[PDB]
Amino acid sequence: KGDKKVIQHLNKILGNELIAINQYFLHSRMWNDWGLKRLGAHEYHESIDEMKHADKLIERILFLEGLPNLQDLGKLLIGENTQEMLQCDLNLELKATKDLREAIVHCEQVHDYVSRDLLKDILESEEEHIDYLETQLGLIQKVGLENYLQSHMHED
Amino acid sequence: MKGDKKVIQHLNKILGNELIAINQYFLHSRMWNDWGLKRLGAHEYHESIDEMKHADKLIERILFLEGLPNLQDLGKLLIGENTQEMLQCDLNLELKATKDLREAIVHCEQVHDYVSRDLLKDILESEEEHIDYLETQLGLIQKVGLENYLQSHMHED
Amino acid sequence: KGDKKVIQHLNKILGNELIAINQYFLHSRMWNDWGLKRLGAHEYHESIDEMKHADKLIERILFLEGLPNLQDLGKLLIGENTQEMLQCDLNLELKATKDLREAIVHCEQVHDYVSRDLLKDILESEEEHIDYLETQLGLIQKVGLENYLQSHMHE
Amino acid sequence: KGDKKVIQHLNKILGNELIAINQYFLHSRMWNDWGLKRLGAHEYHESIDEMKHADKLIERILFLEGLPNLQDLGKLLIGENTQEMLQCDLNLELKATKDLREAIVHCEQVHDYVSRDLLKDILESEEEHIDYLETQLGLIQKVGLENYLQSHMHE
Amino acid sequence: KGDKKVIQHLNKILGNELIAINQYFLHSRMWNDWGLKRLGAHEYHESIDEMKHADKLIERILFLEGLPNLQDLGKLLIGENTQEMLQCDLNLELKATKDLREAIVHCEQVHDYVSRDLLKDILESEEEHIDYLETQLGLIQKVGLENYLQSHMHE
Amino acid sequence: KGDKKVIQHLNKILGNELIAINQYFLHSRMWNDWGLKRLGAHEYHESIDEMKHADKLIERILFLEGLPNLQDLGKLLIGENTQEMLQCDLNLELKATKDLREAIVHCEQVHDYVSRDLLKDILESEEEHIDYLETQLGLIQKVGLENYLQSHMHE
Amino acid sequence: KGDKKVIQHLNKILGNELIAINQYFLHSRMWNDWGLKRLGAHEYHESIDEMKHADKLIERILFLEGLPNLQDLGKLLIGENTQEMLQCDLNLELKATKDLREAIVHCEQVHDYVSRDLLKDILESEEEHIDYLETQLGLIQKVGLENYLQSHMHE
Ligand code: HEM
Ligand code: HEM
Ligand code: HEM
Ligand SMILES: [K+]
Ligand SMILES: [K+]
């Protein structure tokens, strides 16, 4: 019933969300470990958001009578300090966003407009995340790394 | 520096088992929902959430002990194709998890990591509760027949 | 001081309650084990009711100056499946109820009208239990074993 | 699923709990009969606690695929006055505690860590009871028997 | 029209209530006089309860078309210290309870089941009071009279 | 009666807690003096936590019929600046935690599973304390000492 | 900077409070162990009060640029029964109170009127403590030791 390449696209986006869930979750727990609790909580909330996207992808694939793939897990990008963690998340999101545009082009072409609408809602969320990530990296330049980390020791 | 290395390897192994379980239970949940078996869908969803909570505690402990949590390696999901197989797959998964937990606890005891032991014991209790639930559902399928069992799980509450 | 045979009757009724406590408590936990939670909860309340009747019997025996006998525990009738368990409970209650009638006769004869009244209240409760049991057995015939068990999975 | 000697240990601890349930329940009603209502209420809660321990044991045994034994009831130690009743409870709890330790040794050996944990929680609660018991007997010595009883007349 | 001998029995139980009202009332105010206020309050409440039994007997006699007798007051057993006051109440209750069993035999025999039920409720109450009285006498022995009285100074 | 070596081990853990109580309290008060109020409040909570541990140890020793030793006070590790204070706290907890492991091995050996459980709960809280301390020292490196102290001026 | 001798005196009072904290805490816990819960609770409150005094002394020393001494712990006076425990507490407070007077004279002399005021507040609370202690010892004589202990069993 679903278009076969729409389902391949939905699984591919799903594969991206599955990487992100784990990467964000680890980076969150690394920040907590280091006592940078505000970064930790924020990253924890990014990880939950990716879990909610994966749910919606999984529900759609199953309705389209595809088989969701949660077995393949691509490469986690894990940073070694706060700057690299944030850059690692940004590299993940730039790739996820590219795959999202490509999935949407194809849904349009086979008139799977509901799948298209779902991917656009994810894409808007991923662009907000890009903005958060770029912004954090800019603040590191503007206030200095030590100040930036200080401002993230204590939770909101 | 602080953690025993084999404790860490044990913890990453349990964590690996939790990560399979998260994905397996989450897909079985959504498969059950897709079929309109909503009470099963919701119960399996809560099993998946509980495994996510246990992964979180293991990750925090690994990191305290100065090890590196492994979330990169995902072992084999046991995906069933109908209700009876999905339950059995979950049970086969738990029986392996539970064996692994016992071996870890043995080792924690040996090297005096009594806090890690205690965490693993709480997870074990919780996995043994799951085994009870799983075995009970399979026994009920026998006692009330599959059609009734499935009917009793169409609606939530 | 109570009539000595009244006390022996009170101790016999208590002996029956003590069997029922343990038999119903085990049947309750067997049903919970099997995922038949409504049967398990009902059977648990029947066990608690037998505990309360044992308590009244103990209090009365002590007031009458007798020795409550909590030591001798008779035979538990344990079933291996739902129909057997309900039938065992019924067999137990049919025996308890005969003992209650015999005891009441004796309290009447020696003018122990308070013990009689106490035993009549337990008898009413036991007859309502017989009714519940006979009814479950009937429902099993009417709706079929698998339906009947299905109806007792969720609390 | 269960290890067979784990199950025998669980049934033995269960057996000890069945004795304590009855012994404390009777001691409770005996204190009440005498108008020592505060000892009565205390002992009633000790009995209820042992009922909850038995429940947890039954459920564990059934999950491990054993047969809970509620049929065998060992010897109740019943005292004839307050000093002896407290000593009988203490002697019962010293033996309980010893069996709980041997059972935990065995769970540990065959890696039944959940059964071990359950028995350790029971043990903590039996050691609290030993403390209450030892303490009442020391109070009998410190304040005198008549005072001690007087302090236990009113709830 | 009631049975004649039913009515005679009801008026007899009523005379026992009228003695008891006045004896418990006086014992209460003697206790209050001495500053044993807990005994005084408890005894007040026993007196009020006898008043309520008397009222039920009066109503029933009048419904059966008899004449209630409140003129013939029997012998009050008034003690001169706590121990005697309590034994007096208990001597009065043993008699009351015996007259009660007789009335009930007679009601059974002429089929006055409602009068019988009324007398049985009173008998249960009178047996509770026997329990209280025997308990108190027991306590004086176990805790010593001085302690027993001290425990009844404050309400 | 407890095992003699368990009481020595409990007394040794107690000894460690008595040192920590005083060392944490003084560091707390030194932080408040310098106007580093958040550090002062955190450290006061740590000192309070050790006071609670000490209390449980004391209750347990006495139950076991031992004599709690509150007389021997070991050596306080008092730093003179924030970095040294934190490291002295960590040096203390490293020793405390080693001693707790050795106690727990002995308790397991002689089957004192309640003592073991108590010590394990204290160990888990001491380990959480080590985490806090290692984390703050690391934050000093990541944010710089001046920013780290500034972040602990206000509560 | 405070006067050097005032800091020595504050450190000496502090020293007394550290002894009292531990001595009162242990007596508290010994009373709870024996089931004299009211004495145990009162004594715990006394130990807490000394902890608050110690805190104020510590804050004041540091303000005055001195070094609080929490390392030297003088000699605990631990009794072995209730009467001795009370007298050991009074023996402690008699010394503490003498030392506080000598401190206050010195503070007055060098014009440290805030220190003096702090010490006077501690002296008033130590004097209230002496009153409590002398009162309990007198009550032991007036009511007898058995009644006195009985009056302190329940909180
Ligand atoms: C590293 C693997 C994962 C970890 C460590 C993890 C952890 C967590 C935690 C701690 C929570 C909050 C649980 C609570 O306390 O209520 C949560 C929620 C949730 N998770 Fe995961 N999770 C993981 C993977 C997944 C995956 C693969 C999915 C795929 C569907 C998923 C779906 C969800 C959903 C839907 C929620 C509820 C979110 C909400 O609405 O609040 N999670 N997870
Ligand atoms: C196999 C032996 C027994 C078991 C397993 C058992 C189990 C239980 C349980 C689980 C409860 C509820 C307690 C709570 O959580 O609050 C209870 C209550 C109680 N039991 Fe038992 N019980 C047993 C025997 C007895 C016996 C022999 C007596 C005799 C008097 C008794 C008298 C009572 C009473 C009066 C209550 C409170 C009932 C109420 O709610 O009014 N029990 N029991
Ligand atoms: C220099 C030594 C000590 C200092 C400065 C100190 C100070 C304090 C303070 C200020 C409090 C809070 C009191 C309140 O606000 O009501 C407290 C509470 C407490 N202290 Fe200590 N104390 C000391 C020694 C001890 C010791 C040796 C013990 C051993 C048992 C102890 C046991 C406790 C307990 C159980 C509490 C109540 C904690 C709670 O809230 O649960 N104290 N202490
Ligand atoms: K700054
Ligand atoms: K007295």
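Chain E is numbered as in Swiss-Prot; shown residues: 2-156, in order.
Going by what the header records, the deposited coordinates were determined by X-ray crystallography, 2.1 Å.
Cβ atoms are placed via backbone N, Cα and C, with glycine included.
Reduced to three states, the DSSP call for E:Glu127 (Fe(2+) Fe1 binding site) is helix. Taking all protein chains in view, 25 other C-beta atoms sit within 10 angstroms of the C-beta of E:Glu127 (Fe(2+) Fe1 binding site). What Swiss-Prot records for E:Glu18, E:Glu51, E:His54, E:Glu127 is Fe(2+) Fe1 binding site.
Residues near E:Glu51 (Fe(2+) Fe1 binding site) in space but far in sequence (CB under 8 A, at least 6 apart, same chain), listed by position: E:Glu18, E:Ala21, E:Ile22, E:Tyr25. E:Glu51 (Fe(2+) Fe1 binding site) falls within a helix when secondary structure is assigned with DSSP. The Fe(2+) Fe2 binding site annotation in Swiss-Prot covers E:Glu51, E:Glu94, E:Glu127, E:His130 and rests on experimental evidence.
Its own atom aside, the Cβ of E:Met52 (heme b binding site) has 15 Cβ atoms within 10 angstroms in the protein chains shown. According to Swiss-Prot, the heme b binding site annotation covers E:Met52.
Among the features that Swiss-Prot reports, K(+) binding site is placed at E:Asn148, E:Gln151. Annotation for E:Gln151 (mutagenesis position): no same-chain Cβ neighbours under 8 Å separated by at least 6 residues are found.
Long-range neighbours of E:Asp34 (mutagenesis position) (same chain, six or more residues apart, CB within less than 8 Å of its CB): none. Among the mutagenesis results in Swiss-Prot, E:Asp34 to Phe has the note: About 30% active in Fe(2+) oxidation and storage, diiron-binding site does not coordinate fully, decreased overall flexibility of the BFR, partially occludes B-pores, see Fe ion inside the B-pore. The residue drawn here is the original one.
Among the mutagenesis entries in Swiss-Prot is E:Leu68 to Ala, noted as: Assembles into normal BFR with wild-type ability to oxidize Fe(2+) and store Fe(3+), 5.2-fold decrease in rate of iron release from BRF, greatly reduced affinity for Bfd. In the three-state DSSP classification, E:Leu68 (mutagenesis position) falls within coil.
Among the mutagenesis results in Swiss-Prot, E:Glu81 to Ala has the note: Assembles into normal BFR with wild-type ability to oxidize Fe(2+) and store Fe(3+), 3.2-fold decrease in rate of iron release from BRF, greatly reduced affinity for Bfd. The residue drawn here is the original one. With a 10 A radius on its CB, E:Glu81 (mutagenesis position) counts 9 other CB atoms from all the protein chains. DSSP assigns E:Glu81 (mutagenesis position) to coil in the three-state reduction, placing it in neither a helix nor a strand.
Taking Cβ-Cβ distances under 8 Å and a sequence gap of 6 or more within the same chain, E:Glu85 (mutagenesis position) has no neighbours at all. The annotation that Swiss-Prot gives for the mutagenesis experiment E:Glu85 to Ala reads: Assembles into normal BFR with wild-type ability to oxidize Fe(2+) and store Fe(3+), 5.5-fold decrease in rate of iron release from BRF, greatly reduced affinity for Bfd.
A 10 Å cutoff on Cβ-Cβ distances gives E:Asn148 (mutagenesis position) a total of 21 other Cβ atoms nearby, all chains included. Among the sequence features in Swiss-Prot, the mutagenesis site E:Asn148 to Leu is noted as follows: About 70% active in Fe(2+) oxidation and storage, diiron-binding site does not coordinate fully, decreased overall flexibility of the BFR, loss of 1 ligand to K(+), reveals more Fe cations bound inside the BFR cavity.
Here the residue is the original one, but Swiss-Prot notes a mutagenesis experiment at this spot, E:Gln151 to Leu: About 70% active in Fe(2+) oxidation and storage, diiron-binding site does not coordinate fully, loss of bound K(+).
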Cβ under 6 Å from ligand 5: qualifying recorded positions of E:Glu51, E:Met52, E:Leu68, E:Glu81, E:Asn148: E:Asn148
Shell of the Fe(2+) Fe1 site beyond E:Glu18, E:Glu51, E:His54, E:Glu127, same chain only (C-beta within 8 angstroms of their C-beta centre): E:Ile14, E:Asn17, E:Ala21, E:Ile22, E:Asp50, E:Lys53, E:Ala55, E:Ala97, E:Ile123, E:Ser126
Rounded to the nearest Å - Cα separation of E:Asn148 (mutagenesis position) and E:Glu81 (mutagenesis position): 19
Neighbourhood of E:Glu94 (Fe(2+) Fe2 binding site) by C-beta distance under 8 A, where only residues 6 or more apart in the same chain count: E:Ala21, E:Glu127, E:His130, E:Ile131, E:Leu134
Alpha-carbon spacing, E:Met52 (heme b binding site) to E:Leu68 (mutagenesis position), which is rounded to whole Å: 18
Rounded to the nearest Å - Cα separation of E:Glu81 (mutagenesis position) and E:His54 (Fe(2+) Fe1 binding site): 27
Cβ-based neighbourhood (8 Å from the centroid) of the Fe(2+) Fe2 site, residues E:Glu51, E:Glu94, E:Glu127, E:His130 excluded: E:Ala21, E:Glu47, E:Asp50, E:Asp90, E:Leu93, E:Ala97, E:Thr98, E:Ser126, E:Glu129, E:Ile131
Neighbour tally for E:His54 (Fe(2+) Fe1 binding site), based on other Cβ positions within 10 Å of its Cβ: 22
Protein Cβ atoms within 10 Å of E:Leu68 (mutagenesis position), excluding its own: 9
